[PDB]
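Structure, as structure tokens:
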Protein chains: 2
Amino acid sequence: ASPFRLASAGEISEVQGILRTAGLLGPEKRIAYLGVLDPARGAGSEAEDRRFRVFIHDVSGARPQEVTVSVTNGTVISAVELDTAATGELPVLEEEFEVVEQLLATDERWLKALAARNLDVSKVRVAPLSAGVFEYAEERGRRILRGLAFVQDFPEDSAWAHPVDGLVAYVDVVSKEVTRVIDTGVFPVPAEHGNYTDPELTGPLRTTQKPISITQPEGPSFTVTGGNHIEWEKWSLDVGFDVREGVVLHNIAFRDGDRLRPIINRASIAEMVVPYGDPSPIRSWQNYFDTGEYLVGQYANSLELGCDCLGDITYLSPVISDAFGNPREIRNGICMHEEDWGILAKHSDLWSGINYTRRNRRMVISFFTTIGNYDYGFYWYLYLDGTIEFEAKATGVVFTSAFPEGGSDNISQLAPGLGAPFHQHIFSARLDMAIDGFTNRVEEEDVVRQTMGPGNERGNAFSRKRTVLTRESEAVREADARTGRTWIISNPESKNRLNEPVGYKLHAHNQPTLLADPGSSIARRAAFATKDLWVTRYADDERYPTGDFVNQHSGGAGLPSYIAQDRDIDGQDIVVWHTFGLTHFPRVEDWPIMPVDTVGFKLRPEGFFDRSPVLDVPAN
Amino acid sequence: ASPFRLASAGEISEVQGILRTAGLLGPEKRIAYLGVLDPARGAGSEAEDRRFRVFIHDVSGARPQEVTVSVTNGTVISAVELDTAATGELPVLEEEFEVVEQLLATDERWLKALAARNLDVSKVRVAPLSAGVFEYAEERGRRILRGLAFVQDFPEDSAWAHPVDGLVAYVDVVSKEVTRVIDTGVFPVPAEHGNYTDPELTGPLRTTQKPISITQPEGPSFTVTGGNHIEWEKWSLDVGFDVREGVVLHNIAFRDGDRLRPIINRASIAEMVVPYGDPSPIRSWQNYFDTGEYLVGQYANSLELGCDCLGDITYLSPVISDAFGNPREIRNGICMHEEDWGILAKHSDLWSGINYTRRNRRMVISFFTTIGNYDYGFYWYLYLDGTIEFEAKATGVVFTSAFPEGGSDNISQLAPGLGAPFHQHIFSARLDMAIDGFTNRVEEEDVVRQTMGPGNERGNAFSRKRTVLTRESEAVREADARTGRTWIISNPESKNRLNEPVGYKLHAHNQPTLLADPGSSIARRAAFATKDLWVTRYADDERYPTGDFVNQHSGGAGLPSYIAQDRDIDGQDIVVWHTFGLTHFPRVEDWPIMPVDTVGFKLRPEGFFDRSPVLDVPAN
Ligand code: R9A
Ligand code: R9A
Ligand SMILES: [Cu+2]
Ligand SMILES: [Cu+2]
Ligand code: NA
Ligand code: NA
């Protein structure tokens, strides 16, 4: 009966039914996004109203609509026609992916370009890539994808080994017209294959790995009820799933004695962007908002046992809508398991004679998605000691180009003639905080060095300072690793036994933020990515740091517009938005398939508890 | 037959025998340090000469000696009398620990101080703490320990809950005299117990944790030969152990096809210091060089199976000397196991139809040591993909004080009246590099932002720059997290298939370095801790960043003196010294026993290999 339960197949077909009955889902309509809305604040008292939000595209060229449906009541709550030139195009549709290659294959300009390179059109794959917003005035209000070409020598060949540089095309996927074909000159198409299952390249497979077996003879220590409610080692939460954000955690709380204490109301990765740093006009427009433009949840992998997820795994199989409003299950799309995490606490005391050791564990909730060449794992971790962590695991195949004769300041060489343009992968975690409830505030904490002198005659003292962020105008913050900067979210009305406000401290990795010039299109479209930490006052319509419609949408929406309201955040219902990412200068070791690299953040209790919360963990 | 084999009990008793025969180890002599020396450069050609270095203390007050013995040849190579006022006192002896409490228990000043606080002397434990170098001229050339008092209410009580603030004593442990007793005034001795095995404090232990079983039905994938030579998944190394440094890795190399390629010649934690940031005269002298002053290897725990180390564990049991030169085994003092490390690489390709997933693993080599209240785990990790990592796990019981009425800028409150002074734990990793051999150099790599303009019209380009550190005077470097600063160690004479020098990139955590005023005693004694990265030219006598004798030793030795030589490091046999640490403002959650916190660093291949080194890893 939980209002935070996953969407069921039945609910999706019912949204379809309601939209049809209302005249909003005829044969020319396509669902570009569909997801359940979270309950309103204070809704617990009233009965359930399961509401769904839908973006409806029209293949005949009519204006799309944003629609909210009550599936409980069988009604349309609201429907509004969108002006996409103003507020943004709808997310890329799965069905549009094939269209770029298909249209290009009979375009005379494209064919001339392929013929100049002696490339068989039947062997040329075209990546359907988001277009962004640049200088092409004809694209405003049109659904455009840009195409970069890669040669596939045979059906099982990795096309990424054979980029066709110097060539890019722009296509209108609604009118089905090729708008531009740009050919800046021929580059050699790299010839070596990148087939990482071919014995010629791998050599003989290792026979040296002996089995590791991880089992739980009594089953897992967590329970799942109501489909998605998890209880594990004092933690309580609901695991949601949304086609845009992927796995979303709701109602993260910790049972401290007899009281269920909220910590985070909602945690998600609300955006991720991959800006490229190659100034070639073939790629200088490239910025993939995997979450906002493509919808990472839609491409979640079905995860195989003993392969993607090892141990005693409990799976969830979230349901999403296809383009027509029919439910589609992502079988085994979410993994849940607990795992050992080494030593938790240890002391061998000389005076008491007591030797004490306890083991740590973490609950893991994850999914893996594939967006073209990229594959990303999204992992949430809950630890015995109250720590909450996120980790992103980046792998897949690097996006390639030619490697220029004479080298490049913006591209690395992977193989003979084969380049990998420099890029970043930058995430935004949206943390709707509820430290002991909704009345929260954020302080920035810096280490403070002290001068040798009176009060500090030996020059050993050091301290720290905390600055409360009182209003949104003061809440756009940068990292300072040198001063050990962190941010504490506390509840000023909830004190621990030592009369101090309870809190959690956010520890960032302090990786570089968005590198692009601040006057670039990407600095405006991904403004969030220019600063490490933002704090807003909660509002129901402030969901994504880039706004609701990212595809081909200029600046104007998202975090910079939210904070202009300059609202009170000092003891209020607030949301922390943390930017973190990887800056990738690809190495030869990343080719032909990339070993995982990671980035993330964590939050640790900071006077939240009255003493260690793991004193009751048993030995051995 | 390996010259890198662990010291045997037989070798230690033979050093004892040689020293005795030579007249250097009579009844008043005590061994304060004993360890095997590494083979000289180019020694492989010649037959083994196992040499041991020994620091010999004299309990009658005679000058100590530094002695080198050839155990192979049964000879004393060299013996030199030390002037400790100049070059430093010998490491603290285990036998001196009890002496501080014992002497103080019949000192009238100490007894007066305890009586003023109504404390039974039989219940007062005294910590034997390193003294450092301050303003007390009488201490120069004398072996001093300082004592801080903690009340133990009964034999099994945790004394750390009951610090006796406002009181400190200084003791000469050779002449066995109390030099000073300082009483700045009474503070309340905190009364709450910190007994983390007492059911009153823990409450009922959890019954919710179900077993996790980790087994290897065919045994481990690594082999051990010659006692300490490890071969695992293309890696090759020797696991050494030294009473000062603890676990030391030698000859880390990777088998790439048919060639065994060196990476690191020697890896160790060559120092660790814990500076305290409380300006109270009771603690303002407190800086524990756990490695240099106490010898972390000497206090390595015997690690219990399924408790400290989980899985299919192979143990080593290193042998050290006691104070008289008799061998003592640390049973199960080193853990070795491999463990699963999630996904290694993954891609689901739309064009080829090939779905590919591979699992990662790491080899773990660790030990755990206890120094008073502190317990530290030292972990070395080798990954399938060529990554090398170190991690330190800090736990134990926090060092306590009174919490002042009216608060403190330098102490946090843990419990009523109970304080925890702010401090850091700072490590120095000494990495004697051998990237494809000994001809190495280091570059500092920064991300480079680019301005929108000609050549970069869209303002998206970014790049990087590398600066070769050519001489030691230019090789003292600081972190810059904002610019993504790393350091690459390469071999300029060994190129990969793309004609680029092979390399490894060091990724630091960029935590704060030493906070103390640069004119303090600790900034001089722990000068290494003020900068993130140092590079020296290799020399056999440059072992520790603080020199050979740290105890009561001023500046004058260590890294600052080594780099003054301004030697060539551009394509030479070099050593990287990386400073990294934790800055600890204790939280209520750290009490009464601290959950593990971590810090470390890693090195990843950077064009070392000609493509991914894990293409030959099998499925499932
Ligand atoms: C942003 N960037 C840089 C980017 C760069 C490049 C691309 C891009 O776009 C985003 C892509 C989203 C993630 C990536 C796409 C998201 C998933 C959508 C999906 C699918 C898609 C595309 C396919 C395909 C598929 N299949 Ru498949 N197959 C073949 C050829 C092309 N298939 C589909 C339709 C018709 C025929 C087939 C077919 C025929 C024989 C063998 C395999 N297939 N298929 C069918 C049945 C069972 C299993 C499969 C299967 C299994 C693995 C791979 C392909 N197919 C399943 C699901 C973005
Ligand atoms: C730098 N800082 C901040 C610092 C702060 C505070 C202290 C300090 O100093 C560094 C300490 C080094 C690590 C810390 C010290 C390094 C280890 C040296 C060791 C031992 C040491 C001190 C003991 C003791 C010991 N024992 Ru234990 N015992 C009792 C009382 C005090 N013992 C030793 C001698 C005589 C009698 C006993 C005895 C009697 C009954 C029960 C237990 N003991 N002992 C004996 C046999 C078997 C097992 C034990 C045993 C097991 C656990 C704890 C104690 N004993 C074993 C090893 C440094
Ligand atoms: Cu990347
Ligand atoms: Cu600490
Ligand atoms: Na909130
Ligand atoms: Na070297």
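Note that chain B carries Swiss-Prot numbering, so the residues on display, from first to last, are 9-628.
Cβ atoms here come from the backbone N, Cα and C positions, even for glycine.
The substrate binding site feature in Swiss-Prot is assigned to B:296-307, B:379-384. Residues within less than 8 Å, Cβ to Cβ, of B:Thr299 (substrate binding site) and separated from it by at least 6 positions along the same chain comprise B:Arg252, B:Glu253, B:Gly254, B:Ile277, B:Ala278, B:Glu279, B:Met280, B:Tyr552.
Per Swiss-Prot, active site, proton acceptor is recorded for B:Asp298. According to its DSSP assignment, B:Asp298 (active site, proton acceptor) is helical.
Swiss-Prot documents B:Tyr382 to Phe as a published mutagenesis change and attaches the note Loss of activity. Residues within less than 8 Å, Cβ to Cβ, of B:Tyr382 (mutagenesis position) and separated from it by at least 6 positions along the same chain comprise B:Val282, B:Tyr296, B:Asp298, B:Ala402, B:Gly404, B:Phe407, B:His433.
Feature annotation from Swiss-Prot assigns active site, schiff-base intermediate with substrate to B:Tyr382.
Mapped onto three states, the DSSP output places B:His592 (Cu cation binding site) in strand. Annotated Cu cation binding site per Swiss-Prot: B:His431, B:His433, B:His592, in sequence order.
Within the same chain, the residues at least 6 positions away from B:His431 (Cu cation binding site) whose Cβ sits under 8 Å from its Cβ are B:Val282, B:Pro283, B:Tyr284, B:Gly285, B:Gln294, B:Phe407, B:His592, listed in sequence order. Other residues of the same chain near the Cu cation site, with their Cβ within 8 Å of the Cβ centroid of B:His431, B:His433, B:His592, are B:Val282, B:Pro283, B:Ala402, B:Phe430, B:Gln432, B:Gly589, B:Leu590, B:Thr591. The C-beta environment of B:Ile379 (substrate binding site), restricted to residues of the same chain at least 6 apart in sequence and closer than 8 Å, consists of B:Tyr296, B:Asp298, B:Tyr302, B:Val304, B:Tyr307.
Scoring each of the binding-site residues (B:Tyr296, B:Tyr302) by how many neighbouring Cβ atoms lie within 10 Å, the top position goes to B:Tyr302.
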